[PDB]
Structure formats: structure tokens, C-alpha cells
Amino acid sequence: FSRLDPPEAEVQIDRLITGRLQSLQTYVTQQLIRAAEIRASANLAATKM
Amino acid sequence: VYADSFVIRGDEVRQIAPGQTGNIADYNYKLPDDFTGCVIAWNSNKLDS
């Protein structure tokens, strides 16, 4: 916002806010895989006990 | 729709734009950042001199 055109700055921040959100979107997907793996063992742990 | 009619001095027609500043973009008419509608500018070195 210091020197760029404010319509061009919003385009510039659009490609940055999508890049930051895609890193968060990848993170939520990676936890969903890991939550299903532990639930396969938690139901095994409840089966064991 | 609305219409305006100015007299500029040469080079600072390019600063009439949604966001850019200058001499007559700070103490004169200044366009907003959501400018829908646009600019019809020619070379009138034929009348106003």
C-alpha cells in the first residue's frame, strides 16, 4: 500500500491472500487425514480395553 | 450519468486516475477508488489558449 496503485494493490494482495489461505487450506486437509488415522487406533484402543 | 469539464496543464492528465496523486489530485478534483465510468480526454490546443 506504500507506493502501488490501490486497484493494482488489491490485485497484488489477492494473489497473496490466496497463497496464505492455500497454506491454511492444505493444513486443515492434513489434519483431517491424521484425525482419521488416530480414530482408527482409538476405536482399536477402546476395543482393546 | 454525470459529466464534468476541466482545463489541465499538459502532463498531469495521467494522474486523473482512480488512486494516483499529484498537484491537482490533492487540492483539486480527485477520483475515488471505485470509479465506474471513465474519461474522454483529447488535445484541445484549439480553443482555450
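The residue numbers of chain A are those assigned by Swiss-Prot, with the residues present covering 981-1029 sequentially.
So this one's electron microscopy, 3.8 Å, going by the header.
Placed from the backbone N, Cα and C atoms, the Cβ positions cover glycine too.
Here is what Swiss-Prot says about this protein:
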- A:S982 to A: In strain: Alpha/B.1.1.7 (VARIANT)
- A:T1027 to I: In strain: Gamma/P.1 (VARIANT)
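A:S982 (variant position) and A:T1027 (variant position) are 61 Å apart (CA-CA, integer value). By the criterion of other Cβ atoms within 10 Å of the residue's own Cβ, the least surrounded of the variant positions A:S982, A:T1027 is A:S982.
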